[PDB]
Amino acid sequence: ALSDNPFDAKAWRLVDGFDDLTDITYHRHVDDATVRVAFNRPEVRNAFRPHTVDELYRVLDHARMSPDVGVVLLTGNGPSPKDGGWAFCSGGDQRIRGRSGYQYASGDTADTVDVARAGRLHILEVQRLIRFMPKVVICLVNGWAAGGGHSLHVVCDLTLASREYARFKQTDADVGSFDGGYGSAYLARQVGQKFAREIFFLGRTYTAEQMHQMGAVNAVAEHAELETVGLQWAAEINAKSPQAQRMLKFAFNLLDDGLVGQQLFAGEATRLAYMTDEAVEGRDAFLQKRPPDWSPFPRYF
Amino acid sequence: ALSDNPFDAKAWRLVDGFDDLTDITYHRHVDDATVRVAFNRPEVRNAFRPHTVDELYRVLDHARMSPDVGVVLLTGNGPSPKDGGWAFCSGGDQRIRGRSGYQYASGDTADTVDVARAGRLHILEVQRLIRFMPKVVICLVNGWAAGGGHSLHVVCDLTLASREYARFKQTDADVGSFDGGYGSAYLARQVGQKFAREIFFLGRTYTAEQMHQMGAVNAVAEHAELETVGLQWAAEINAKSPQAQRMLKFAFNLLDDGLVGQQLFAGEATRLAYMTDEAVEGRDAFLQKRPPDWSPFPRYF
Amino acid sequence: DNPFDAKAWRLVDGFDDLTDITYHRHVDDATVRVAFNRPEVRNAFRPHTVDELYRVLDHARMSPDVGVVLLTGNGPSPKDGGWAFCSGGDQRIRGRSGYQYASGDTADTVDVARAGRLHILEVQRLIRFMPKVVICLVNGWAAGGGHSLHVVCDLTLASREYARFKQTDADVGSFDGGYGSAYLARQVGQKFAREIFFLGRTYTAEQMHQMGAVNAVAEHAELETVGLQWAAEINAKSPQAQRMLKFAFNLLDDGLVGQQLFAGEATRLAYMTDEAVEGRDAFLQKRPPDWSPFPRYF
Amino acid sequence: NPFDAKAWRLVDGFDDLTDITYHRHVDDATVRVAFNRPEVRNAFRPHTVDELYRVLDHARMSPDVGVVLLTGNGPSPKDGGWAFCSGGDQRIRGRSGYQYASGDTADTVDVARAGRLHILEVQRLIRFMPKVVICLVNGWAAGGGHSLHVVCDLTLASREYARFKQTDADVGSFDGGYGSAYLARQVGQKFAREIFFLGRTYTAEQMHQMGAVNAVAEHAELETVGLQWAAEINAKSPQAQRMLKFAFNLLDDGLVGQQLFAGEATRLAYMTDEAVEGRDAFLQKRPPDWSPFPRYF
Amino acid sequence: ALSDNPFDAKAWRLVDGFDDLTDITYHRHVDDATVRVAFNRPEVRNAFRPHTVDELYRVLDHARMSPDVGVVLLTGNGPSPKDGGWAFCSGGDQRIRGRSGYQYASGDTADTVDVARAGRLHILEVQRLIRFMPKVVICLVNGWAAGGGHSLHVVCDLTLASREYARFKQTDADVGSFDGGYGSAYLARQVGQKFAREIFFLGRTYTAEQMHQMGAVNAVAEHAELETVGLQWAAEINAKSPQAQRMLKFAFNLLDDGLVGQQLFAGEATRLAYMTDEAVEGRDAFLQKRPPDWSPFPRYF
Amino acid sequence: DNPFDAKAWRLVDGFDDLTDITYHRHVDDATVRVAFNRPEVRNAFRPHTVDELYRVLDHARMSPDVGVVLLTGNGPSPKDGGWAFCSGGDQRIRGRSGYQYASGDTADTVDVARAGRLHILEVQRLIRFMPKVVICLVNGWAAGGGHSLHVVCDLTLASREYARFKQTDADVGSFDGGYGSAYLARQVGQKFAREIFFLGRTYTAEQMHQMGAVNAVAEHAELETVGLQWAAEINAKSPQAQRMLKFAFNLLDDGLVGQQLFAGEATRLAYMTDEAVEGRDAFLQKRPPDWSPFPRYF
Ligand SMILES: CC(C)(COP(=O)(O)OP(=O)(O)OC[C@H]1O[C@@H](n2cnc3c(N)ncnc32)[C@H](O)[C@@H]1OP(=O)(O)O)[C@@H](O)C(=O)NCCC(=O)NCCSC(=O)c1ccc2ccccc2c1O
Ligand SMILES: CC(C)(COP(=O)(O)OP(=O)(O)OC[C@H]1O[C@@H](n2cnc3c(N)ncnc32)[C@H](O)[C@@H]1OP(=O)(O)O)[C@@H](O)C(=O)NCCC(=O)NCCSC(=O)c1ccc2ccccc2c1O
Ligand SMILES: CC(C)(COP(=O)(O)OP(=O)(O)OC[C@H]1O[C@@H](n2cnc3c(N)ncnc32)[C@H](O)[C@@H]1OP(=O)(O)O)[C@@H](O)C(=O)NCCC(=O)NCCSC(=O)c1ccc2ccccc2c1O
Ligand SMILES: CC(C)(COP(=O)(O)OP(=O)(O)OC[C@H]1O[C@@H](n2cnc3c(N)ncnc32)[C@H](O)[C@@H]1OP(=O)(O)O)[C@@H](O)C(=O)NCCC(=O)NCCSC(=O)c1ccc2ccccc2c1O
């Protein structure tokens, strides 16, 4: 009766238009305003290749533009059919990593790499998409989270982790790589500079409880219940003012993201201003080629 | 023998000139350089209305300008005479909240709102007064700390919380509101970005011990001893160089507050320069209409 | 000639007791005039001056029928005909602990029991944080703390003939290590700002305009007339938008304080929506809120 | 007319564009992207924004393109007026933002569909793309149109017809992001506040004096000079140009800025033998040998 | 058998050229790419005087420039021969502190102070050296860490602390001093603003375990094993890509250090660019006085 | 015509061994002159040049009788009469690991066992952090890293006739991604700074002055004479105030490092007080401190 798999097929439906997905799965909950986005290459611990990043971007972007979706659950499928091992995401697929970055290939191995096509590092675009979308993204760490996979959990708004199977391991420097952006600096804004430097410089494996104690993981859950708890967290988020939740996310981003953070938060303020009679008077005055009349609108202080 | 009330009336005296306070109480300790500032509307869990904010500002401002006061203890009176419930502060009084913010009213309910008078959100001014005053402000959370009340706690330099009665709950998004300034972004600089986002996005109730573990509460105390512990903390603060304590507070504020932070710290540096013979030579040379002589004052490196 | 046109201005009720500052409301416009009134010492401010200045600016901030503040200096000097906006802190009553309250004009009347203050910094923040445009009209010398006040204002207009900018801080052993210096660098760039402070030279209106700290140069007699024209153009726009724009300009430079002020106004904007009103109503009626009428935007 | 048709070719796959034009230079690694609604001073509606994003994104991913020229077509067939871009099309502005419509006017708005403000997405795309974007202001630049020039890396402006006018507060709108705060990092806080608070009209020469316009050119020569600038840019080390742009963005853009600059530093490390040894060791399931690679200081 | 001393004399060799050191010791490990740098005035709890600072800077600078050294262990020798008391570092030597700062003296006490020579506060230069050097610096807190000694610990990349003997006490304000830089503001980026303010404003003594719980100490070790654990941590660090480790340290520093942070990280990016064929084409074209040919080098995105 | 007036300058004791740099102290003023001395390669620096430049600037930093550093280039070139401030890194000894030490002048003599360095960045930080005003006198070409050196100096004066600013970094596949670029933008604004780097055009003294990166333009023969005048005006003010001001200008731009330096100086001011001394004395006398004589200021 105890399931080894967090996924409950009865609770989830495929999303229309996404039959061609190979490296990623995308479900919408049967009742809730919540979607499930998951890595789908468990044979390589859910390592992503450039095509994986493209699918992940497409799917997250679709969720961003779905008005009836409030929360994204980001996770990994499994286990490995080869050894039963569990993974959230093991970062960039090393098999198709070249001197210019991760390269598109016709097959799974290095020999099928299109040598004419320069490599990319555009998981960074997925990071920004997660960061900038006006919806809460909750990472469900159901297994190994290593390299770029570790950095993905870091950039999510919230993280829940499997007690039995979550393993956090920043392996970047082991393979001569490094996430010098959100993966490292933003980790320091969750667990502090000392712990963050330890995690990267020594590359040790941490449990869910250890990461929770340090401040990068919000709560620990039983593996079988990880998505159930995820859905409960999403339900609590979706039960509040969506307008307030949106502003709050951009408020938490703002200063850390400089002018970009201000752009997003100020953008939402501009939308709020557009709803007002005062802004409509401004529009109407222009269209009617007359001076605007601001006298009904007080100078708040 | 066990008091349900943290307040020890024998230890405190009313402050002269504060006759007319209705929403707030203001005491000076009988021996120590410490004052007690408290919300005084326990029947509504110490929610503040614009008049409450005005009294609070005036009282904190007086404490700021009192040379014989080193530490402010900010707390809530209680319990509710209606149900015996304890509160530090439950944020803005929802009864007089309008479309333009919290509105002045002649009575307690929405019907007595002065409709000719625009709403205000100027608890933010109290936040800055606490932030900018050259004295340590310790928040003693003696009960519910919710909404704007939670955010007041966040902005204080230090927080002590009642074991039995403190309950931290960020209810902003529940009533369609949000503190997008110190309430949220500054919380993240105490407990890290993941926990701060959790606290706001889910709006769960946290105990003193839980908040202490996350990093927003300095210590947990027995309810009956909360002000006693507060006074002990104040005494330790007051036993150090007042000049060093002043500079240290502005040093902690500085970068987080940008140019405002620099302004406050540099302002105190200017005062230190004014104490020197070199600065006195500059003033005198101008007043005597002669060139200054800097030769007695060596260059340091 | 004199930039002050007495016919255009009325005294503000409740301010009969002002000694170091004058305060007028325009006869027709949503504009006030705030001016230093010690031209015999080049409009140097003492602590009492600062108190009056703060109180008057605070009153303008809280006047809903006022949109723009014009900050300037009265003159000329009755002693030598010299023109000044403001020459900074009154050096006569500067002590080792800062500028001190005194019953008279000189150090001999200083209240020795009372520590000195530097709370022009409080006026700077009041100017910086108020949800209204403050225009500095530099009608003469602007030196020391007076120079730093023009720097922190949103806009500066300057008298062609008589405006003189001179950062004399380091000459008398002082320094504005806040807005006076760092924020000046965000107007004229780090090289020019360092020059202005390190060498303490005198600059004309036109020179400051070329460097970027002065918005426009006006004829002396027309300085307040041009100020009123600028104020009128500002007052012809959405007050809501002007308010948001000022705080947007402040935001990143002011860190968490900047975010607090801008987000504070964003919160007011949310409070105006039906969605926020449903949040209030549900709490008051002790029922669950119903968010279904309010769509998610992206 | 600044447009020289002989110098430009249409780009394959963009036959369906209606609000925007998109050309590639016949010889140079340079593209031309232009607003194409001159009858309303090149105001953009959400469809314009979608086309603009799609086109700039394509330019970003085109390895044989080094520089983007962003401008407006004209003149107005109605009054001969010249415009770069007048910002959001006010006719279809609603309480929820700019709304999709089947026609040009408010009565054709799809009421079932919420409005958007996603010109901000185009701003970020210009900002984050590893190529220089030069704005050619050939006419009116107002509202969101003014803000689009602000966010471009460089701006060249028509002496006779460029008109800069930040009208945001006139119509109760505001760009509280790059449009204003970033303008201040070009012309300084005093001038930026003046531009927004008063919303006056400025010439090319005035904006050049303030620091927001790199150079003024004769109207007929505006695109010719743009192409000359693009050529000088394309003649340098592309790797260095790329690093330079993100270095300029970095601190102003906080963690996002660091992410972009560090992303390119990561690529540079991937080129090294040391990084390749890291990949090889993992793939071959053996310990890495770092001894051939010395520590630098 | 149980050693009271963390130092294992068999594991360390003196470094050539440092025979003249008096206030500091400097060893290189017999096998590992690791050095040991230690305060050597245990009779005054390893308080530093200006000569100590000069030696410390010299030794750390030499380590910075040693290509075969990857990690610096920074600690204190002991115990005091007077009372057996243990110290990492008790900050500035108060005996030779004057009105212009810490002063050079021929002897140990104030009467041998060179009055003609202005005082200095240049432990700040050692702080920046630790901060900016492209190698991990691990602080081994083997006893008291107080005042400026506490701040040195704060600025190191990692801290390990002796269970039995580590005592953290920020005493600055007790003696009228303050570290308004890394000592305070950077501490806040490790333990959060509330705990950081508490540490300074109250100046209480904290254990290794307490500082670890707050986030300023990475791990607690047995006193006899402190340097053994230090060596184990260094070995894990030294087993990764040295290039990646370097980039990662400056990535963690970057935003916190503004333009200085950008300068250091960008400098390393420039070195990486110099390794490329493209950069070499740039150099060669200039030297051969011909136009560069960039056509072999793809634009990446 | 030469800007250098030999009569005004004396060699500094202990610096006889300098080869790539010259170092003089003024015969009367608290001012030194530090100059690149390889005019045959447009004053391009090699690693040895950087070491000498650091040592000389460090010595000036620690000299209590020196207030101002004038940083410039010697010339003209004995080969073609060309004038240079500094053309950046010596490309002849640039390798894949950076600029390399060599026994001779050319690439064939580089020590292959010794990795390259980019440590002109250390000189930039030394200029940036030293508590004294550094004025760059651009007497000729300023290119690459040489351009970045002027950018990081506090003030820049430039020769009308011979100053030439040209950011050639991207021409040779290099880039200054720190103070050279990002800090230039805080002088001339983001548009002009991007223009300067992306196109790498040559600009005159007058053009750079208009953009905001050059404080003043001077006649070539008078460049050091004007430099000495600027230094004299700087040296006539409170040294303590000038010091605080420089770190105040640095502060926010330099994050925790900026704060560290400014607060460090504030700590020194505090050490001068009776209050700080009571703290010391109480510790030394093993007694509680008595803070009662020292008032709380606000
Ligand atoms: C360039 C002038 C403005 C005009 O000179 P002029 O030749 O035209 O007239 P002058 O003879 O100097 O002045 C006329 C009368 O006014 C007096 N006076 C002018 N300014 C002041 C003044 N600030 N304080 C006291 N008296 C002043 C003069 O002494 C003189 O008095 P009289 O001989 O008729 O008896 C010149 O007077 C002057 O340099 N005055 C001093 C400017 C000054 O150093 N102000 C204060 C420096 S510091 C500062 O303002 C300040 C304040 C608060 C701060 C807070 C935080 C951080 C920094 C702060 C700060 O830097
Ligand atoms: C200064 C002009 C550009 C030139 O005036 P001119 O006197 O030469 O010609 P005019 O007769 O006014 O315009 C010619 C035709 O084009 C129309 N037109 C011009 N601009 C627009 C326009 N923006 N929207 C709709 N129609 C426009 C005019 O109504 C007119 O139509 P007609 O009566 O001949 O049939 C003037 O047209 C004008 O003020 N246009 C409006 C400028 C404007 O306020 N744009 C919107 C500001 S708000 C905005 O762009 C925007 C968008 C997204 C944002 C996202 C986040 C944050 C902020 C945002 C934002 O602020
Ligand atoms: C907590 C202790 C470290 C341990 O106390 P314990 O109870 O174990 O034994 P104790 O009797 O106090 O010390 C044993 C011997 O060591 C001496 N000693 C300990 N620390 C110092 C010390 N720092 N300076 C001079 N002597 C010291 C003691 O006086 C005593 O001497 P003895 O009576 O045998 O002759 C305690 O000694 C103590 O508080 N020491 C002072 C800590 C302190 O306040 N240091 C200076 C704060 S300021 C700071 O370090 C500093 C320095 C440079 C800075 C530069 C720029 C900006 C900031 C700076 C800065 O903040
Ligand atoms: C614009 C000139 C300065 C003047 O041109 P002109 O036509 O007047 O004279 P020219 O014939 O080019 O030069 C005269 C002699 O001096 C030589 N020369 C001039 N500059 C250099 C030079 N920098 N290195 C080596 N030789 C140089 C010339 O090769 C030539 O040698 P000759 O033919 O007599 O044997 C031109 O010479 C020139 O562009 N020189 C190279 C400028 C350059 O690209 N420098 C390196 C950019 S990168 C850089 O400096 C640098 C260094 C360290 C960094 C560290 C961290 C981050 C960034 C860094 C960085 O960007």
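Numbering of chain C is taken from Swiss-Prot, so the residues present carry the numbers 17-314, in order.
The way this entry was determined, per its header, is X-ray crystallography, 2.2 Å.
The backbone N, Cα and C atoms fix where each Cβ goes, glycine too.
Per Swiss-Prot, substrate binding site is recorded for C:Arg58, C:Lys95, C:103-107, C:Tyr115, C:157-161, C:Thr184, C:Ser190, C:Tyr287, C:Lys302. Cβ-based neighbour count (10 Å, all protein chains) for C:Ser190 (mutagenesis position) stands at 27.
Under its mutagenesis annotations, Swiss-Prot gives C:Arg133 to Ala the following note: Loss of DHNA-CoA synthase activity. Listed in sequence order, the residues of the same chain lying 6 or more apart from C:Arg133 (mutagenesis position) and placing their CB within less than 8 Å of its CB are C:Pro63, C:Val66, C:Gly114, C:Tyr115, C:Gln116.
Record note (Swiss-Prot) on the mutagenesis of C:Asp185 to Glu: Nearly abolishes DHNA-CoA synthase activity. Taken residue by residue with DSSP, C:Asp185 (mutagenesis position) is part of a helix. Using a 10 Å radius centred on the Cβ of C:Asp185 (mutagenesis position) and all shown protein chains, the other Cβ atoms total 31.
As a published mutagenesis entry, C:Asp185 to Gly or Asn appears in Swiss-Prot alongside the note: Loss of DHNA-CoA synthase activity.
Among the mutagenesis results in Swiss-Prot, C:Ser190 to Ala has the note: Reduces affinity for substrate. Nearly abolishes DHNA-CoA synthase activity. The residue drawn here is the original one. The DSSP secondary structure for C:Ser190 (mutagenesis position) is coil.
Annotation of the published mutagenesis C:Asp192 to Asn in Swiss-Prot: Loss of DHNA-CoA synthase activity; the original residue is retained in the structure shown.
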In Å, rounded, how far does the Cα of C:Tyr287 (substrate binding site) sit from the Cα of C:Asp192 (mutagenesis position)? 39
Running a distance check here. Ligand 1 versus the recorded positions C:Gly104, C:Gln107, C:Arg133, C:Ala158, C:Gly161: which have CB less than 6 Å from one of its atoms? C:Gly104, C:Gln107, C:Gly161
How many other Cβ atoms are found within 10 Å of the Cβ atom of C:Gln107 (substrate binding site), counting all protein chains shown? 20
Filter the recorded positions C:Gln107, C:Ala158, C:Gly161, C:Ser190, C:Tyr287 down to the ones with a Cβ under 8 Å from chain B's Cβ atoms, keeping sequence order. C:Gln107, C:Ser190, C:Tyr287
Check the DSSP secondary structure of C:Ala158 (substrate binding site), expressed as helix, strand or coil. strand
Whole-Å Cα distance, C:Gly104 (substrate binding site) to C:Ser190 (mutagenesis position), is 11
What Cα-Cα separation, expressed in whole Å, is found between C:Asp192 (mutagenesis position) and C:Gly161 (substrate binding site)? 7
Counting Cβ atoms within 10 Å of each candidate's own Cβ, which of the binding-site residues C:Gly104, C:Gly161 comes out highest? C:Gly104
I'd like to know which of the binding-site residues C:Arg58, C:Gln107, C:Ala158 sit within 10 A of C:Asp185 (mutagenesis position) at the Cα level. none
Compile a sequence-ordered list of residues in the same chain as C:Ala158 (substrate binding site), six or more apart from it, whose Cβ lies below 8 A from its Cβ; state 'none' when nothing qualifies. C:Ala100, C:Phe101, C:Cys102, C:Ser103, C:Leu165, C:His166, C:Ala179, C:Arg180, C:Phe181, C:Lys182
Would you identify which of the recorded positions C:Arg58, C:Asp192, C:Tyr287 has the most other C-beta atoms lying within 10 angstroms of its C-beta? C:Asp192
Mapped onto three states, the DSSP assignment of C:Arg58 (substrate binding site) reads coil
